[PDB]
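Undergrad: Supplied in structure tokens, the structure appears directly below.
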Amino acid sequence: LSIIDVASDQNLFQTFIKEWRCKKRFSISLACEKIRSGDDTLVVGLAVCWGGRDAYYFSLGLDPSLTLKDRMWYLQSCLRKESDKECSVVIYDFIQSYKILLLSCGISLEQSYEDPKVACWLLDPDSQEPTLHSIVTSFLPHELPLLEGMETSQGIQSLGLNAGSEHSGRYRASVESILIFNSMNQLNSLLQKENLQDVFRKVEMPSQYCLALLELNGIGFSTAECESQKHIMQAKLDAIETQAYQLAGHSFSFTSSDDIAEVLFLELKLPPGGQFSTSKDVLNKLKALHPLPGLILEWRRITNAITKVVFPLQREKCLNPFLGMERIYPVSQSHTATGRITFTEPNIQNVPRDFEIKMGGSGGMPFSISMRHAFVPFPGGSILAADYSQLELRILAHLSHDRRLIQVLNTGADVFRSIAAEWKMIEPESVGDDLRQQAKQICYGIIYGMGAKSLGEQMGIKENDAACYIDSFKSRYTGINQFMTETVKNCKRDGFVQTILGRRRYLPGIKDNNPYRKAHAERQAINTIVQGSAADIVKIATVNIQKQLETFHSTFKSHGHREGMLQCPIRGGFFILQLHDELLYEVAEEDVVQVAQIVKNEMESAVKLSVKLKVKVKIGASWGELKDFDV
DNA sequence: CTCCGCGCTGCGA
DNA sequence: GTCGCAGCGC
Ligand SMILES: CN1CCN(c2cc(C(F)(F)F)cc(C(F)(F)F)c2OC(=O)N(C)c2ccc(F)cc2)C1=O
Ligand SMILES: Nc1nc2c(ncn2[C@H]2CC[C@@H](COP(=O)(O)OP(=O)(O)OP(=O)(O)O)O2)c(=O)[nH]1
Ligand SMILES: [Mg+2]
């Protein structure tokens, strides 16, 4: 290809800037390499392509008159949008590039963004995580020999951003620039064909921008809170070990399923219930007989909490010197089958719910272990959690129009406490969090295709009894099953399911021969038709909330922006985490009211349904100590 | 072979 | 290493 080193002659550089200021669409690729003496990232330059196999390299490390500050001035001049300039930038791994640009160059991009990976996921949510090699092979094969010059393109990291390759930063960035530009033109052609370009440019890419702002913010984390909770949990763990070995007369292994099987079903004559299964469903039923199953469940819960939540967060914590805080910086991921947004490194979505452990000799003492309490706002701030009240159920009500579901939605009573009251034959006010959560699983499973076998095994009852429960549900809420049958019919005639925004989940297995294959495909259809719609509504809410918060301004978009500027008082909302039906923000005090009215008004007014979207706003000094807000 | 769904992560074979 | 299993979250 033609790599044009624009920063080599002054006339060449000025003509390059002249041409660049005319373009309405161009690709961008950062050129990161190693710090000579160790190994760390260093932005050596950048690459721009606006057509053909020509990549313009903007060196940032040889006309001496082009001082680096002049180059940065022209860079910010070309990268910042103005009034109705309608520029569309194309970058691979848009969030990482935005973060690295803002943090290593002080450049806040303001143009419209187009990511090829997001387009690939939109065309097929079940597709593998797109790599530059995969995109080039599937959409721009004739230029694949370019990537044949190396093997780094086989990774999800940007080729130009991958400093590990023996190739130079310039060559990698140039190749990525041209390839991403042309492959994005092809992907845009396909998206326009399938009427999904709108959802790509108005919902998904702005959501990626909000995700980048979140990742720049990071969630605050208190280490002393984690220390205290971990000490209590380890004390209770040792107590559980000693008490269980006393109750068993010998030392078993809580991980060894055969050890506990021998202890329960043989040494203690506990009734099996094919048999000799030490699963959670069987131990929950056996808890009502001997204390040891409950102790094993508590041991497993505490061990999971302290090995898969405590230590990862304690290792992933970083100091934010400008804020005087210790924040956790997770990574976003939207490449999911149903459009939901998950997190990684660490998954602060999987933080355990609030549970209690009783310690003491005479009946113990209650000690609440809320791991979500170690997440706190900045000094003088407030965590603000806005939750969609029964989002998927309202979506199913708008779809199926089963008047019983609409009625029980209008009544305003916990349908899971209702299930548990019909289940255990108790009062709904007596249903605790554990039993209500079991009932929530029962509810959503039965709605999405739970079998009588698993329903009975979880309910602690027989198969033919859970069958009666399923038939009762189907007789009561009839429009739901009518719409489920219509959905399998539509996905069988069409071969795919379509969410509310028009996204497509391609499920060919709905016409498979194996009954399990067909059943799983039908269940995936009936699930995704609602789950992806919920994710889409959450995304629309998020992007409108961010736009509204940016309207009032007098506020830094992300934290990263404000610490980059400092190198000022905090005053505004800050995206920190997104539960799949609930948004979390970190609002400064003076705005905890205003921002709240922004989150509730947008979330309610994110999409028009036959059932109004109910939102519940809570404010607190931590994600664990949240109390309802007025708004 | 085998019957709610989406997701992550540590440990073990 | 790679993946499966089982723990948890929505
Ligand atoms: C009069 N009650 C109480 C609860 N409930 C209900 C409501 C919904 C919803 F979401 F549409 F409102 C769903 C379910 C089901 F079946 F999906 F779990 C519901 O439970 C059922 O109907 N049964 C038959 C049921 C009850 C307890 C179980 F252990 C299993 C099944 C009612 O209608
Ligand atoms: N298919 C399925 N979906 C689930 C399951 N648990 C949660 N979800 C989905 C559907 C509801 C949504 C929100 O989860 P919550 O646990 O926050 O549930 P909720 O019923 O919306 O509200 P609440 O906060 O009152 O418990 O996530 C589950 O076991 N199966
Ligand atoms: Mg909820």
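Here, residue 1 is simply the first one shown, and the rest follow in order.
Going by what the header records, the deposited coordinates were determined by X-ray crystallography, 3.2 Å.
In case you wondered, yes, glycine gets a Cβ from its N, Cα and C as well.
Pulled these features from Swiss-Prot for this protein:
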- A:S104 to P (Swiss-Prot position 1977): Decreased protein stability (MUTAGEN)
- A:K280 to A (Swiss-Prot position 2181): Impaired ability to bypasse abasic sites (MUTAGEN)
- A:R353 to A or V (Swiss-Prot position 2254): Impaired ability to bypasse abasic sites (MUTAGEN)
- A:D387, A:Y388, A:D581: Mg(2+) binding site (BINDING)
Undergrad: Within 10 Å of the Cβ of A:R353 (mutagenesis position), how many other Cβ atoms can be counted across all chains shown?
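TA: 12, counting other Cβ atoms within 10 Å of A:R353 (mutagenesis position).
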Undergrad: Using a Cβ cut-off of under 6 Å to any atom of ligand 2, determine which of the recorded positions A:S104, A:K280, A:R353, A:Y388, A:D581 qualify.
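TA: The qualifying recorded positions are A:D581.
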Undergrad: Please list, in sequence order, every residue of the chain apart from A:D387, A:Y388, A:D581 whose Cβ lies within 8 Å of the Cβ centroid of the Mg(2+) site.
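TA: After dropping the recorded site residues, what remains is A:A386, A:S389, A:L391, A:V538, A:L579, A:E582, A:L583, A:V615, A:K616.
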Undergrad: Other than its own, how many Cβ atoms are within 10 Å of the Cβ belonging to A:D581 (Mg(2+) binding site)?
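TA: I get 16 for this one.
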Undergrad: Taking just the CA atoms, what is the gap between A:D387 (Mg(2+) binding site) and A:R353 (mutagenesis position) in Å?
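TA: With the alpha carbons as reference points, the distance is 16 Å.
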Undergrad: What kind of secondary structure is A:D581 (Mg(2+) binding site) part of, going by DSSP in three states?
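TA: Once the DSSP labels are grouped into three classes, A:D581 (Mg(2+) binding site) ends up as coil.
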Undergrad: Which of the recorded positions A:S104, A:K280, A:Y388, A:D581 has its Cα closest in space to the Cα of A:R353 (mutagenesis position)?
TA: A:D581
Undergrad: Have a look at the recorded positions A:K280, A:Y388, A:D581 and say which one has the shortest Cα distance to A:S104 (mutagenesis position).
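TA: Of the recorded positions A:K280, A:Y388, A:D581, A:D581 has its Cα closest to that of A:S104 (mutagenesis position).
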Undergrad: Around ligand 3, within a Cβ distance of under 6 Å, which of the recorded positions A:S104, A:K280, A:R353, A:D387, A:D581 show up?
TA: A:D387, A:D581
Undergrad: Rounded to the nearest angstrom, how far is the Cα of A:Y388 (Mg(2+) binding site) from the Cα of A:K280 (mutagenesis position)?
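TA: Taking the Cα atoms only, A:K280 (mutagenesis position) lies 30 Å from A:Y388 (Mg(2+) binding site).
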Undergrad: Quick one: 4 residues missing from A:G61 to A:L62, so how many Å between their CAs?
TA: 9
Undergrad: Can you give me the CA-CA distance across the unmodelled stretch from A:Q567 to A:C568? There are 7 residues absent, and I want it in whole angstrom.
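TA: Flanking Cα atoms, separation 11 Å.
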Undergrad: Please report the number of other Cβ atoms within 10 Å of the Cβ of A:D387 (Mg(2+) binding site).
TA: 18
Undergrad: Give the helix, strand or coil assignment DSSP yields for A:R353 (mutagenesis position).
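TA: Reduced to three states, the DSSP call for A:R353 (mutagenesis position) is coil.
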Undergrad: On a simple 10 Å Cβ count over all chains shown, which one of the recorded positions A:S104, A:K280, A:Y388 is most densely packed?
TA: A:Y388
Undergrad: Take A:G273 and A:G274, the residues on either side of 3 unmodelled positions, and give their C-alpha distance in whole angstrom.
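TA: What separates the two Cα atoms is a distance of 8 Å.
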